[PDB]
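Asker: Starting off with a structure, shown below.
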Amino acid sequence: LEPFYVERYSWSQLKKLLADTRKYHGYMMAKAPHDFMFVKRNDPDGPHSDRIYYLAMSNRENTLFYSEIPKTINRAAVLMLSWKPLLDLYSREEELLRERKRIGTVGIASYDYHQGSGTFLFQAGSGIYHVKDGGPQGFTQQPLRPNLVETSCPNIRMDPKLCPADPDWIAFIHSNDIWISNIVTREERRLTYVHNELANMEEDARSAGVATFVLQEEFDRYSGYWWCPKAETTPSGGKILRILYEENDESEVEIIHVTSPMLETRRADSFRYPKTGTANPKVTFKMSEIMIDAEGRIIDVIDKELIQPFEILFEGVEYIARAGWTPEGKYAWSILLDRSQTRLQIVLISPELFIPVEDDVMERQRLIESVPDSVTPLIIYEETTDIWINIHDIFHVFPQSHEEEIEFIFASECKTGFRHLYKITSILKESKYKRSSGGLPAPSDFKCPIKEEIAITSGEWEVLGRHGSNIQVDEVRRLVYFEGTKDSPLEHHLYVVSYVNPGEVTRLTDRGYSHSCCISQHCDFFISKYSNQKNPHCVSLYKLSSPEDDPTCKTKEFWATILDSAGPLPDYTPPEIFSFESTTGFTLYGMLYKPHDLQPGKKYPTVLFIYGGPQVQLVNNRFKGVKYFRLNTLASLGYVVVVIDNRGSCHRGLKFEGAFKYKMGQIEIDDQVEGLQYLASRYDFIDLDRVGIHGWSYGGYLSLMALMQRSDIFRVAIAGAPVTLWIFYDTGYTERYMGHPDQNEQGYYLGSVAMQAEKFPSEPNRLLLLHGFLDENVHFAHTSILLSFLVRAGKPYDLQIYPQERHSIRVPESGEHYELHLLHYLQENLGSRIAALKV
Amino acid sequence: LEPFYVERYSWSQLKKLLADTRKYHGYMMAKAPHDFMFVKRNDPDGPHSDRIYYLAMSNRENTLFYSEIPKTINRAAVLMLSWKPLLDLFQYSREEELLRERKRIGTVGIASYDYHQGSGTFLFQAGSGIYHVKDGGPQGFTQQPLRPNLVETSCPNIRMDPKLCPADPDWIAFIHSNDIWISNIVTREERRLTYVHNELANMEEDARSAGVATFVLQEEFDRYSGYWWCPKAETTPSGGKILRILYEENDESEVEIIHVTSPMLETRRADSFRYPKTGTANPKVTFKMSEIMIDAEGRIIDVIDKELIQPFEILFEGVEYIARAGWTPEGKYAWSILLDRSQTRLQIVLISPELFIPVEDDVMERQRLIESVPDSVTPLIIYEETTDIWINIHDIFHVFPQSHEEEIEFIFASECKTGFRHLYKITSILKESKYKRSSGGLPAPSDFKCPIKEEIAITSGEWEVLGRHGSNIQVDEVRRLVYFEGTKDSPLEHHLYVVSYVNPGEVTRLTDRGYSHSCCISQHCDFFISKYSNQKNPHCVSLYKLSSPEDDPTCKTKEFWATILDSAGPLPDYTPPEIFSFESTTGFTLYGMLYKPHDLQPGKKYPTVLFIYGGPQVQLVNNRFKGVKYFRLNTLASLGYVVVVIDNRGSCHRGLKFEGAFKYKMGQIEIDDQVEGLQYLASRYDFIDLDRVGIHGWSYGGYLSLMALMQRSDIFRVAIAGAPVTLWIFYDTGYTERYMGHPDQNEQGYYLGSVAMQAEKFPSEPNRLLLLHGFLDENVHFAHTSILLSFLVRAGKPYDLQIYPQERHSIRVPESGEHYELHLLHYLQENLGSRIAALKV
Ligand SMILES: N[C@@H](CC(=O)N1CCN(C(c2ccc(F)cc2)c2ccc(F)cc2)CC1)C(=O)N1Cc2ccccc2C1
Ligand SMILES: N[C@@H](CC(=O)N1CCN(C(c2ccc(F)cc2)c2ccc(F)cc2)CC1)C(=O)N1Cc2ccccc2C1
Ligand code: NA
Ligand code: NA
């Protein structure tokens, strides 16, 4: 078995190779359609049933388009829908929101719509805009020129929402406080006086209507205020609009510094980072009550807080995970977690729990007594788990047919170790607790009796409720659509099933692709964005319908294509998915890129690309030619490339994910090496003497653990933005997988590569560290403090900084440098002949 | 000519080598005696004339010793003085750690001491505590260690900058939270004089200090103090007295704030620093005075704080920096050396205490006090000089006793006239000023200027008198001679000289040739101590007795008296370099050092490592012992590298025109000279392989290392750059504005001098650039390195990077230095010297 050595190109030549092979990927890296919305025409003469609206990128900016859904289709041919443009057209906190949401594309990111009026409302650039289409005013046949919402506000306006109750009114966040503006009457009004804009963030820590760093980064909740969907009518012929909102106080939260992007300044931004073990923000609910007269003039605003403290009414709650209003607008719901994230609660909150904010004790005491004792929080649902709660967006409340009962669908891993849908009915008891006594409530005084718990789905697979996945209820046919892994962990698919008499699960998407679906609000259409290992992504429209004899049974017909596939890329040879039975008692899946132009008898250098943390699955049946293109390029340059989804990865169950609880970094490489050896025993072109490992973020963490724990196997490790020290990562993430540092002294020690710098190799040209200098998430100090201890230990390293980058690489020049450095580093210290001589 | 390749040792092996060769230098890295002071015994029957006191390091802390100077010696033998400990054994803050960076102090212990002659009172800081002992006053001389006496305090924070009052040795003063305090060491009365700073407030809110030198003055002007005691005390009719303290008050409200990484990396926090970058404002500065009334037994009756009658901007037109300050011997006037922004216009200015009026906010009482001071009471510019190059600040400034009321007489040094720094006796007549304050107008550009009655040149020629880094002048007023250090005999050797300041001409050398010297004269001008060395012989401290022939006091003769510190004797594993010189096409002889590779093979050619500084204020090449400091240059020679060092133009100890060569033009002229001298060595010695040359330096050295890779990528294969200034706009005022001027008047100079701007001009080949930097560097902020990497990333150029996260501008932590040396040797091996390095292309 003679070793294959990779051709030794210069730095300039490799750049030209990377340039050339990336030259025809301009069209490939531009956003496919999203935020789909179906709206009916209601024109019995016209040829179109629906108009669909969607954000898309036609190198362009991201904007609203529309397309026409026909009443009928010529089934001989394949219809491709034409994209009509709907429209005709960063700060610090805008940049950070884009980092927390991981938004890469510039342009309009989202939009509210009001059905009754046809009003779009969207932020675009600095300004907020609004146009009507599809309501009373009908349907434009050409681009619309949008209307700028005017403002007296000096600073940037974030998080704009239409009022569902009255589309003339909108709300937004300005300088950490809630404002409202009327787009007809031009009336602006500040609803909250919490944050003084002029004061320092060290002095003034309170905000209102905003989600703090932890909730944005680890719970994907970006908004922190919620319009009440209905308006209560006054005797005056006016109305009351309500807004529930979170109010954070970050006074006791640690203040870290992060380098400012303006390197010119040599300055540092202040952040509130609650590191693991430290205080989270002190939270509470508030409600602004807004009285409007019979033609949109604000009579009065009354800001109102909870009758008792949050710590009393919601015992043991740390994070407000999700919140909103029930469809009727009667109750305010909230999904709530404890500190350890092992106990979830869904709680209804009557508006009568809130009372006027009054610093005077006489009036405050009279208001506390004026609210009845019967008015109480209602914990309609609770669950626990030995592993942890995975927050998701699935939660549907039904119409309230009885005063004393509520009915809803929620999802959970806590019964079976697999996320499934459950229809639940909770009795709303008058609480045992009485506020009159001047005592504090018992820990199960607000808990509702559970009348019904029908499991809608069940099995060795999961329903998806994150990254856009959710459910869609059809209340007429009493069905529910959802995405799942039932057919395979390697393929996401759309399914439907009755929530009444839950029988079999009818699959709707065709096997052999993975699907990202979305159902028309009128439950008569769905759009699938799908791909597979060989075929690029493509977005297609499918019409739903039922047999006359049984409306439960749904079937689908292809209607039209929204986005056509690009077709197979000339250079790109995709990888083969493989699986092997582990000694751990689990099937682990892998991907293998065989070297291109495979020589008989020879063995090749091997790059293990890895993420291996939670909330991620690299190995599945989607097209990897866009995102992991350079793994194919590595194959063309002679490297074997391996990717293995170890234990802890998602889409395999909660027990699979919980494998590394308290044990992070300790088990993941054992699976990687097992997968790497399964291939070596079954393919003799894998040179195990020359194996490299590389990854970003958690992948970078495991790259260090690989070279630390198993230097015998891995020759080189290239670690990108790694946590080298778990004590400087946030509460929300770390405490979920690792607990409090006092209750896991050994897990934290063993999981922190900075505490174990003595175990790194004393040969050079093995460790390479990459990091964004401006990283606010995996703060650079992870790399800087590891380097401090590597220097104490007398160990060698190589360092590459990206001074204009935060956690992700956004600037193309930076990404070009990275890809070029990585390719050259592997050539020089793994692949080439010079690399072998070097030892 | 076949190429020699260096033994390709492993990382673990090279650490062993560097560890083994470091091992037997425990004694070598220890501080020799310094801050010497002679005190007479005045004992007819006693065998000793003087007792010397000095700071020294007997891996010990720096502490006070004394030795006994005999009345006579046996001239057959060589007397070694015994080191007697003055002190008995004892029972870092942020501001200390910065001061040590500003003063460049490596060693631990007692840094300095004050001494009151009349009482024997020492005063010295050691740790946070401030201590005193008595020895050599009326009380007498101890034969045993003394117990250090802690000055007790009610101050919470570190007391910095203690100074003994020369008028009363019971009173001391110190800075505490940027304000001046005084404490009596007998009565224990402590007191706060200035109420300017609020310790509990953030520096962003409150940046007014009192009695402290701001960042630029400490870093660039080597003034580490902002208050000065008046040396005599005015007596009151009460029976007690007035003491006075001149002090600089600063206001850094308008100065830009940058953020430097905190050393505690765990916090992930940064500290706020007032860094006046080139272009931006320096602090608003002024003189103030604290008038301290004491009664008959040492109680403070009262304290009056006083300010200038008119603002500093009016009274001292043009003045940015207060460079030096203090009082005249009698205490009649306070003096001050004052520069303009461009640092091309120096002024010496006498300031009467009667210029200061009590501080008042009430406009009624304030206006009455302005009228009560006479119009004759005025600033007095006693000396002014200008220059097309710049003004190098120095400590040489001696005022004589004042006989005629209207006149004042002094010695001062200057490069401005001759082009080289020489001494000048000057007499100045003190006019009542033309400007009159009662008028209400403002003074014109030179209404305070004094008639120059005399300007005798005590020295002259193509060589400089030294007045920096501990060099100064001693003045025998009886015999009317002035002692000084200089380069008259050679630029490569410093020597002690003496000359008359009445009838100058002949300049008698006192130190022996063939060595460079660091000398120090007794206050009674009858002894001198020289710390001397040369390229071959380690440094050595000896005591010499001065004397004259009966007939002629001018004729000064020395005689060896005793050894204070004996030479360690040549280190067995050390070969010193050869000094060389060559005629440059610039019209200047440039010198250099040359370490040949050990066991030199005939016929084979060797890889070459040019080591560099090359900026102003320093000379690397001279006849001093380079065996301790530049030891690893020899370690490179032993591995089979040539090592070259050349002092290019703009260097040091060669006059102001030589230094001025790179005015407005930094980066541009230096690498020419380095390459010329390197090409000179190649044309003469054929063991120098020019196809494998590397450059390396720290700070300005690293700056030029980058420039050399940038400008001359044909000559230099690799370049290792340590803590470089990549971008001149980010460096401070006092330094940049001096050599490069304001950036508005010199865009092209800055552009060409800033490597970050010219990132495109770096090579596209990897394994050539290596950047090193202290991550906590407060002077050459890490941003220089980070922003350079920004544009190297943009340009798609490769680099190697090494960070030392515990270090500021110096490398203090031993583990950090060990790693730097290991990485440097291994980088040079794998990318320049070794065989595998050759195959790598
Ligand atoms: N707050 C978490 C969050 C998290 O762990 N996440 C999984 C990764 N995920 C992105 C992703 C990255 C790489 C990949 F290959 C696949 C997905 C992603 C997903 C969707 C999307 F649209 C854009 C990006 C975001 C959420 C964190 O940042 N660290 C970074 C880090 C680094 C070291 C150790 C622990 C952690 C923990
Ligand atoms: N503020 C100045 C100050 C200055 O220019 N100085 C000359 C150097 N000098 C030290 C020195 C360093 C290296 C060497 F080889 C010899 C001496 C020294 C002197 C006495 C001592 F005890 C210990 C060290 C201190 C004063 C500056 O720091 N930079 C750093 C820097 C870096 C790049 C470009 C310009 C400058 C300008
Ligand atoms: Na997020
Ligand atoms: Na200094």
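Here Swiss-Prot sets the residue numbers for chain A, with the shown residues being 48-105, 108-138, 148-897 in order.
Any Cβ shown, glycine's included, is placed from N, Cα and C.
Sharing the features that Swiss-Prot gives for it:
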| type | residues | note |
| --- | --- | --- |
| ACT_SITE | A:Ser755 | active site, charge relay system |
| ACT_SITE | A:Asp833 | active site, charge relay system |
| ACT_SITE | A:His865 | active site, charge relay system |
| MUTAGEN | A:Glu275 to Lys | 13-fold reduction in affinity for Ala-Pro-AFC; no effect on subcellular location |
| MUTAGEN | A:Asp451 to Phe | Reduced dimerization and reduced enzyme activity |
| MUTAGEN | A:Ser755 to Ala | Abolishes activity; no effect on subcellular location |
| MUTAGEN | A:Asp788 to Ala, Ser or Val | Strongly reduced enzyme activity |
| MUTAGEN | A:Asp788 to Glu | Loss of enzyme activity. Loss of dimerization |
| MUTAGEN | A:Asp833 to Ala | Abolishes activity; no effect on subcellular location |
| MUTAGEN | A:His865 to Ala | Abolishes activity; no effect on subcellular location |
Asker: Minimum Cβ neighbour count within 10 Å among the mutagenesis positions A:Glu275, A:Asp788, A:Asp833: which residue?
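Answerer: Per-residue Cβ counts within 10 Å for the mutagenesis positions A:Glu275, A:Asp788, A:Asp833 bottom out at A:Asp788.
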Asker: Would you list, in sequence order, the mutagenesis positions among A:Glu275, A:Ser755, A:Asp788, A:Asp833 whose CA lies within 10 Å of the CA of A:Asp451 (mutagenesis position)?
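Answerer: Hits: none.
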Asker: Kindly point out which of the mutagenesis positions A:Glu275, A:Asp451, A:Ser755 have a C-beta less than 6 Å from some atom of ligand 1.
Answerer: A:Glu275, A:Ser755
Asker: Enumerate in sequence order the mutagenesis positions A:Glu275, A:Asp451, A:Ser755, A:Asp833 whose Cβ-atom distance to ligand 3 is under 6 angstroms.
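Answerer: Passing the 6 Å Cβ check against ligand 3: A:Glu275.
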Asker: Tell me, by DSSP, whether A:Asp788 (mutagenesis position) is helix, strand or coil?
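Answerer: A:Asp788 (mutagenesis position) sits in a strand per DSSP.
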Asker: Out of A:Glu275, A:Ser755, A:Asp788, the mutagenesis positions in the record, which is closest to A:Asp833 (mutagenesis position) when you go by Cα distance?
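Answerer: Out of the listed candidates, the nearest Cα belongs to A:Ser755.
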Asker: Give me the long-range Cβ neighbours of A:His865 (mutagenesis position): same chain, 6+ apart, Cβ under 8 Å, in sequence order.
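Answerer: Counting only residues 6 or more apart in sequence, the Cβ neighbours of A:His865 (mutagenesis position) under 8 Å are A:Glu157, A:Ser755, A:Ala779, A:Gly830, A:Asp833, A:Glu834, A:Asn835, A:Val836.
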Asker: Across the 9 unmodelled residues, what Cα distance in Å links A:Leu138 and A:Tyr148?
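Answerer: Flanking Cα atoms: 18 Å.
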Asker: In this deposited model, 2 residues are missing between A:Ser105 and A:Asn108; what is the Cα to Cα distance between those two, in Å, rounded to a whole number?
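Answerer: Cα to Cα, the distance spanning the unmodelled stretch is 8 Å.
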Asker: At the level of the C-alpha atoms, what whole-angstrom distance separates A:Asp788 (mutagenesis position) and A:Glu275 (mutagenesis position)?
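Answerer: On Cα coordinates alone, these residues lie 9 Å apart.
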Asker: Within a 10 Å radius around the Cβ, which one of these mutagenesis positions has the most neighbouring Cβ atoms: A:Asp451, A:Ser755?
Answerer: A:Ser755
Asker: Going by DSSP, is A:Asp833 (mutagenesis position) part of a helix, a strand, or coil?
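Answerer: Going by the DSSP assignment, A:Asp833 (mutagenesis position) belongs to neither helix nor strand, so it counts as coil.
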Asker: For A:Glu275 (mutagenesis position), name the DSSP secondary structure in the helix/strand/coil scheme.
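Answerer: Reduced to three states, the DSSP call for A:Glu275 (mutagenesis position) is helix.
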